[PDB]
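Below is one structure, written out as structure tokens; comments come after it.
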Amino acid sequence: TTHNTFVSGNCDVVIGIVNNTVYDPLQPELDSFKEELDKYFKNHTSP
Amino acid sequence: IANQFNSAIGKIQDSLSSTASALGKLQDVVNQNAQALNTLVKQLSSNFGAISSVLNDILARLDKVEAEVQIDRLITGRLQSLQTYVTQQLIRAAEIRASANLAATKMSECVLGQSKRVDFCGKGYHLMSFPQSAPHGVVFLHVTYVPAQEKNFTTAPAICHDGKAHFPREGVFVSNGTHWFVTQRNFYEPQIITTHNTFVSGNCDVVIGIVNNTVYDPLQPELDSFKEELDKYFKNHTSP
Amino acid sequence: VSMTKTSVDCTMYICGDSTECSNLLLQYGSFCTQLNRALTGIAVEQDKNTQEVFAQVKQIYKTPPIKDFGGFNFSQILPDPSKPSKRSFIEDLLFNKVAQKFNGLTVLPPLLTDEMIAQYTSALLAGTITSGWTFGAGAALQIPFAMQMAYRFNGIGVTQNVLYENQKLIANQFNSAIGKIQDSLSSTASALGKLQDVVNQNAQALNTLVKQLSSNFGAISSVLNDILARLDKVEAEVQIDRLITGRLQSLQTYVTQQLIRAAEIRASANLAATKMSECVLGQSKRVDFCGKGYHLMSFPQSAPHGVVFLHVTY
Amino acid sequence: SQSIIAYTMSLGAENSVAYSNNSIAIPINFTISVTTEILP
Ligand SMILES: *[C@@H]1O[C@H](CO)[C@@H](O[C@@H]2O[C@H](CO)[C@@H](O[C@H]3O[C@H](CO)[C@@H](O)[C@H](O)[C@@H]3O)[C@H](O)[C@H]2NC(C)=O)[C@H](O)[C@H]1NC(C)=O
Ligand SMILES: *[C@@H]1O[C@H](CO)[C@@H](O[C@@H]2O[C@H](CO)[C@@H](O[C@H]3O[C@H](CO)[C@@H](O)[C@H](O)[C@@H]3O)[C@H](O)[C@H]2NC(C)=O)[C@H](O)[C@H]1NC(C)=O
Ligand SMILES: *[C@@H]1O[C@H](CO)[C@@H](O[C@@H]2O[C@H](CO)[C@@H](O[C@H]3O[C@H](CO)[C@@H](O)[C@H](O)[C@@H]3O)[C@H](O)[C@H]2NC(C)=O)[C@H](O)[C@H]1NC(C)=O
Ligand SMILES: *[C@@H]1O[C@H](CO[C@@H]2O[C@@H](C)[C@@H](O)[C@@H](O)[C@@H]2O)[C@@H](O[C@@H]2O[C@H](CO)[C@@H](O)[C@H](O)[C@H]2NC(C)=O)[C@H](O)[C@H]1NC(C)=O
Ligand SMILES: *[C@@H]1O[C@H](CO)[C@@H](O[C@@H]2O[C@H](CO)[C@@H](O)[C@H](O)[C@H]2NC(C)=O)[C@H](O)[C@H]1NC(C)=O
Ligand SMILES: *[C@@H]1O[C@H](CO)[C@@H](O)[C@H](O)[C@H]1NC(C)=O
Ligand SMILES: *[C@@H]1O[C@H](CO)[C@@H](O)[C@H](O)[C@H]1NC(C)=O
Ligand SMILES: *[C@@H]1O[C@H](CO)[C@@H](O)[C@H](O)[C@H]1NC(C)=O
């Protein structure tokens, strides 16, 4: 997660850097906050 | 970092191929053993009050009754010389014992580890060390991080933003003049001050010399980008 | 750290002005070049002990003239310019508690005069209260003094806001803490008695060494000229050789006490060089190594034949 | 042209330091240094 790691600069310099997900856990929360908001707009389409 | 390491090992070699007295601490104890044995031998030529210092020169010229009065002096001189030499060597055998137990402590803490003791694994901050065999000795090539180019910065103990005091979790606050950053204590790598770099405690009354700047929050702009997208969905849904 | 240097000459000590005695000395061999070498090996080392304890910094650091320390009143341990010596109020006190002689006993001077030992102390201290620890591990980098004290607290697992929330109390404690050691040191003796206990043994060894000149060993006097002025040159030697074999046992013992104590003094000076490194040039986490408690910082102080550490502990 | 001289020994290089309650010095660069320490 972004909490198990820290950040600096870009992939040119770090010899043997590897590609992966870093899975920021704020976002699989706030996506599920937007999908709940989208349910509120879909409910607001009904009246 | 590798080129500073390789440069330094190349210099350590170039010095050991050019300077004489670097190994002087080992030369010194070999010189003591050479000098103390030479002294133990030079005592043998002493007459000590006997007719001669060659004991065969007593046993070739005197009979037992008078040879005794000569030989007993030679025993006295020599025995005292050995009680002297062995006591001098015992006192040295501890000078070595202590040098060995210091070298075994350094072998263990500096080679088999990394010590947060100052000056115990060479000068600087310790990274690692390497043992070399020397005759009757050890050499530790201690490898150390030393800070090299420095500049002045203005600093403050805390940043005040919401009347709450923010402090670094690690590092220190630095101003280049225009801005405020937070940097790791032993290398200048400034960062935007955030809730991740800084923890909070109490209020700006109590901290002597506190200063004012904003502390960045990564949540508010990101959740504002969702409020601008929310605004469109609200404006759209006026039309049906 | 040091002990009082001495040097003693076989020729003077065994022979008060007799060539008959001096030929009877030469009869034994290299003993007297060897005993000149033994005491030289101590005298070249009490300087080495002073250098390994004080020379741990390769620059001299000077205090700023302002007392911009955020509450901490170090003036008691920095210099007092009003003295003819550049020492502190505390270091003056350490000298308030603690030519050549007949018979060839002598006391050689230290390589570093006390004024130069006090100078190294004032520089190690001026580093300590301005440069963080960095004047050890590299170049000197200034840091605000109370922000150094914050690193100390962050070192002993206290969160640094606890300093900035209480810096007034932490100073009003600290100024009292350096005030209470004054009142102790003003009146108690035994607080420095460890150095006096070293000096007493070198004095008690010299008292013995000179006392042993006054001994017969079966000879018709303890005195050399009072044997020459009576017995003629051949029958005298039965007397003078007994004064030699006596006096030479006396040196062989005195040098054996001085070498064995020089090793005890070395062990105490090398421990002090470790205290100076870990307690003055840094902040150790060895528990109770820099005084009893959690360590924050320590200040060296110059004393006769020793170093004194004022350790600060939470 | 050589001579033996004699002198009061210095304690090495002088350094008055620019301390202030709001000034810090921070390193921007560093040296990896190797030293040799020799023990009997
Ligand atoms: C880690 O992920 C990187 C992408 O985030 C990836 O870099 C990308 O690699 C591809 C394939 O080599 C490149 O594709 C293009 O290659 C050249 C231009 O470089 C073009 O002529 C081709 O037509 C093709 O479009 C991407 O341009 C490149 N992108 C970036 C940002 O570098 C790394 O290769 C991955 N590394 C590892 C070790 O997995
Ligand atoms: C203190 O450090 C600051 C951070 O580096 C620095 O301010 C930064 O200056 C750079 C230029 O070197 C700015 O970069 C922008 O410059 C123009 C702005 O119109 C654009 O064309 C560029 O693309 C780029 O965006 C940074 O924006 C600026 N950073 C911040 C946080 O404001 C200061 O100059 C330093 N001050 C001192 C006294 O040293
Ligand atoms: C650090 O930032 C603080 C907030 O920006 C700032 O405090 C503000 O100081 C001003 C000027 O003294 C006060 O202004 C008020 O002054 C009196 C009451 O003291 C009123 O009669 C006036 O009408 C006026 O409102 C602010 O009230 C005060 N604000 C807060 C929330 O504290 C500090 O002074 C700054 N300090 C430094 C060194 O930058
Ligand atoms: C750190 O700063 C000090 C002094 O402060 C500076 O003074 C002005 C000249 C200007 O630069 C201000 O913005 C600063 O606040 C520097 O100290 C001087 O150093 C030189 C030798 O380099 C010496 O001749 C002066 O006597 C010093 N003056 C004082 C008052 O100490 C210092 O060089 C700066 N160091 C770094 C690493 O940035
Ligand atoms: C640091 O502490 C000393 C010792 O208490 C202070 O010295 C006293 O100062 C007052 C005011 O100048 C005098 O009236 C006293 O006679 C001083 N006593 C002694 C024993 O000298 C000193 O003022 C303090 N310094 C700082 C910078 O606060
Ligand atoms: C690691 O070693 C292999 C050879 O064994 C080499 O091909 C590879 O490039 C090396 N990787 C890095 C990051 O240097
Ligand atoms: C630092 O000292 C100067 C006086 O020399 C003063 O103007 C300034 O306000 C002080 N700041 C702090 C935080 O003590
Ligand atoms: C508005 O809603 C319609 C569906 O009713 C959709 O096609 C359109 O993409 C939406 N646009 C915005 C800007 O929300």
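Chain C residue numbers are taken from Swiss-Prot; in order, the displayed residues are 729-826, 852-1067.
Any Cβ shown, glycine's included, is placed from N, Cα and C.
Per Swiss-Prot, the features are as follows:
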type    : residues     : note
VARIANT : C:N764 to K  : In strain: Omicron/BA.1, Omicron/BA.2, Omicron/BA.2.12.1, Omicron/BA.2.75, Omicron/BA.4, Omicron/BA.5, Omicron/BQ.1.1, Omicron/XBB.1.5, Omicron/EG.5.1
VARIANT : C:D796 to Y  : In strain: 19B/501Y, Omicron/BA.1, Omicron/BA.2, Omicron/BA.2.12.1, Omicron/BA.2.75, Omicron/BA.4, Omicron/BA.5, Omicron/BQ.1.1, Omicron/XBB.1.5, Omicron/EG.5.1
VARIANT : C:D796 to H  : In strain: B.1.1.318
VARIANT : C:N856 to K  : In strain: Omicron/BA.1
VARIANT : C:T859 to N  : In strain: Lambda/C.37
VARIANT : C:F888 to L  : In strain: Eta/B.1.525
VARIANT : C:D950 to N  : In strain: Delta/B.1.617.2, Mu/B.1.621
VARIANT : C:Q954 to H  : In strain: Omicron/BA.1, Omicron/BA.2, Omicron/BA.2.12.1, Omicron/BA.2.75, Omicron/BA.4, Omicron/BA.5, Omicron/BQ.1.1, Omicron/XBB.1.5, Omicron/EG.5.1
VARIANT : C:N969 to K  : In strain: Omicron/BA.1, Omicron/BA.2, Omicron/BA.2.12.1, Omicron/BA.2.75, Omicron/BA.4, Omicron/BA.5, Omicron/BQ.1.1, Omicron/XBB.1.5, Omicron/EG.5.1
VARIANT : C:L981 to F  : In strain: Omicron/BA.1
VARIANT : C:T1027 to I : In strain: Gamma/P.1
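Feature annotations (Swiss-Prot) mapped to structure.
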{"residue": "C:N764", "record": "variant position", "Cβ contacts under 8 Å, 6 or more apart": "C:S735, C:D737, C:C738"}
{"residue": "C:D796", "record": "variant position", "Cβ contacts under 8 Å, 6 or more apart": "C:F898"}
{"residue": "C:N856", "record": "variant position", "Cβ contacts under 8 Å, 6 or more apart": "C:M740, C:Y741, C:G744, C:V963, C:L966"}
{"residue": "C:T859", "record": "variant position", "Cβ contacts under 8 Å, 6 or more apart": "C:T734, C:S735, C:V736, C:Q853"}
{"residue": "C:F888", "record": "variant position", "Cβ contacts under 8 Å, 6 or more apart": "C:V785, C:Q787, C:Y789, C:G880, C:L1034"}
{"residue": "C:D950", "record": "variant position", "Cβ contacts under 8 Å, 6 or more apart": "none"}
{"residue": "C:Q954", "record": "variant position", "Cβ contacts under 8 Å, 6 or more apart": "C:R1014"}
{"residue": "C:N969", "record": "variant position", "Cβ contacts under 8 Å, 6 or more apart": "C:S975, C:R995, C:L996, C:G999"}
{"residue": "C:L981", "record": "variant position", "Cβ contacts under 8 Å, 6 or more apart": "C:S746, C:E748, C:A989"}
{"residue": "C:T1027", "record": "variant position", "Cβ contacts under 8 Å, 6 or more apart": "none"}
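In sequence order, the variant positions near chain D (CB to CB under 8 A) are C:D796, out of C:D796, C:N856, C:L981, C:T1027. Close to ligand 7, meaning a Cβ under 6 Å from one of its atoms, are these of the variant positions C:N764, C:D796, C:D950, C:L981: C:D796.
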